[PDB]
Amino acid sequence: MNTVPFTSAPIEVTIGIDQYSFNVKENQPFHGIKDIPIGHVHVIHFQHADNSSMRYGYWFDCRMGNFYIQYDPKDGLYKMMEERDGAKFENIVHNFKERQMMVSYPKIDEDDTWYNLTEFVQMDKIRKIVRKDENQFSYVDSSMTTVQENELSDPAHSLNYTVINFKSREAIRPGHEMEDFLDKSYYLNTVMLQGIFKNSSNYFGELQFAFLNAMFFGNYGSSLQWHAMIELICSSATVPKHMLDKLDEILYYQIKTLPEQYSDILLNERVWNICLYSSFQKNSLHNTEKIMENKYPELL
Amino acid sequence: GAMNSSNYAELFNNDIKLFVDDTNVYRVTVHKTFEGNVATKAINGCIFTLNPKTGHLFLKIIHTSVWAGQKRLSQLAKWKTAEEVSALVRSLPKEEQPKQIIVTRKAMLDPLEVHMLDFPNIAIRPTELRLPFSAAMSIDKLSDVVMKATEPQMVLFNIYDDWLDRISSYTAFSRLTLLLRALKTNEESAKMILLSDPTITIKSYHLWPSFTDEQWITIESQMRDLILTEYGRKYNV
Ligand SMILES: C1CC1c1nn[nH]n1
C-alpha cells in the first residue's frame, strides 16, 4: 500500500479519493491518505468549502513516484508535488502515520468498485489526454475544455480526447454516405479501433476516464465524450461480440456508482434512450438496461 | 438557419440558392393482391430542384428501376435525392454552384448535409414556408416527361416561362406558388381556369399560357377564389 501526505490543510475543503470523500475543517490537523491500493490509477480531488467553484484534482499512480499535496496560498489551491528524496518521503510518511494524522483509504474487501471503473485506464494514456509532460500526475478541473469543444481556448490547458463527429469526412466514406451514417461500423472498427486506438482496451480506457472526469469534476466536455463513445459502439451493426459484453459491464458499474441526485446533469436522455431502445445494440446491454430501468426509469 | 417570412426577400437576392423538394421522388400505387394482401407498385418520380431567382428548374427523373431489389425505399429515397443534388452541384461550374440549399422537408437535412461534406461553405437549411412543390406533377408537360422516361434523365425547364421580362422574381415566385397551391387544392378547377379561354394558348416552349399582364391579374384572382372556395368547403365556412 502507498501514501499521499499533505503538508497542511489551511482551508476548509471536501477531499475525494476515488469514489470516497470526507470533509476537512480549516486548519484541522490533517496530513494525508494512507493504505491506497497499489495496482490502480487513483484520483485525489478537491472542492473548497468557501467556494464550490472549481472542483479540481489530480490523477496519479503511486507506482510512478512519491507524491504529496501542499496548499499554495498564492494560487489558492491544493497542489500535487513529486518528492524526489525518497528517504525524506519515508520519514515524513512514518511520522504522520505514527501520529495517526492520516485517513485510511476505506476499501471494503468484497468491493471491486474502483477496479470496475478503471479496468482499462492507464496513467500513460491519461498523460496524453492531459498534456503537462514535466509531471507524472495529471491535473483536471471542472472548467477545462476539450479539443473538440475548442474547434467549435488555451490549448495547453485542454483535454485532448479523441474527436468523434458523426457528420465529418472522417466518419463517412465518399460513396458510402447512407451506409456509413446509418451504420457506424466503419468509423468504429476501421477509423477508431484499428486506426487511432489500436485496440478495444485503449478505447474503453478513454471512455472510462471521460466518465470519471464528468462525475468527479462535473466536466461537461468529458460527459459529451463519454456519451459519444457509447453512441459510436451502440450505433454500429458490427461489433466483436466480446466487445459488447465488456461494454455492458463497464456501463453497469458507471450507472451503479453515479450519485442519484446528479443523474439529471450527468445522463443524456437522447443518447440513452437511443442506445437502449433504438440502436443496433439495443438488446446487447442487458445488465445496463436493467440497472437503468430500476434506478432511473424517469430518463426513459 | 431556418428560412421563413421574415427573411423572405433573401430568396430574391444575388446569392445563388436552390430549393429541393423530395415529395415526388418515391411514388407508388397501392392495390390488393390475388391473395387479398396489399402491394405497392412504384411509378416514375422526380426531384424538384429550383432556383427561385431565375426560375431554372433541374428536374431529375427517378426511374422505377432505381428501386429494384432495394429495401426501406422511403429512407433510400431521401439519400438518393441527396446523392443526386450533390451530383448536380458537382456538375455545375464553381460560379454557378449555390451558396445555400433549402429543403422543403426537414427529413432531407441530414442526408443532404452528409452528401455535401465536401462543400462546407454551402449552407443546408430548412424552411418554415409551406411550399406547394408537390403539385409539380400537375403541370402537364412535367408529368409527361416523367411518365414517359424509360431511364434516369435530367430535364431543364424555366418554370417562369418568360415572366421575368415583365415582373420581378419576387412576383414570379408568388405567382408560381399561388398556381401550384391552386393545382394542389383542386387540380380540375385550376386547369379549367388556366385553359377556359381557347384563344390564350401555351407556347410550345412554355409551361403556362401566354397571358397578358391584365389576364394574369384575372387569373390570379380566380386562383385565390378557388383556394378560398375550397377552404370554405373543407371547414364548412
Ligand atoms: C515536505 C515537502 C513535504 C513532503 N514531501 N514529501 N512528503 N511531504
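Residue 1 is the first one shown; counting continues down the chain.
Here the Cβ of each residue, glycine as well, is placed from N, Cα and C on the backbone.
Record note (Swiss-Prot), mutagenesis B:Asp21 to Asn (Swiss-Prot position 1853): Reduced growth at 30 degrees Celsius. Strongly reduced growth at 16 degrees Celsius. The unchanged residue is displayed. Counting every protein chain shown, the Cβ of B:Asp21 (mutagenesis position) has 22 other Cβ atoms within 10 Å. DSSP assigns B:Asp21 (mutagenesis position) to a strand in the three-state reduction.
In sequence order, B:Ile47, B:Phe48, B:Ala77, B:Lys78, B:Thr81, B:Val103, B:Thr104, B:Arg105, B:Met108 make up the list of same-chain residues 6 or more apart from B:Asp22 (mutagenesis position) whose Cβ falls under 8 Å from its Cβ. According to Swiss-Prot, the mutagenesis experiment B:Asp22 to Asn (Swiss-Prot position 1854) carries the annotation: Reduced growth at 30 degrees Celsius. Strongly reduced growth at 16 degrees Celsius.
Just so you know, the Cβ of B:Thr23 (mutagenesis position) picks up 21 other Cβ atoms within 10 Å once every protein chain is counted. For the mutagenesis experiment B:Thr23 to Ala (Swiss-Prot position 1855), the note given by Swiss-Prot reads: Reduced growth at 30 degrees Celsius. Strongly reduced growth at 16 degrees Celsius.
Following the DSSP three-state reduction, the secondary structure of B:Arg105 (mutagenesis position) is coil. In Swiss-Prot, the entry for mutagenesis B:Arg105 to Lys (Swiss-Prot position 1937) states: Severely impaired growth. Reduced growth at 30 degrees Celsius. Strongly reduced growth at 16 degrees Celsius. The structure shown retains the original residue.
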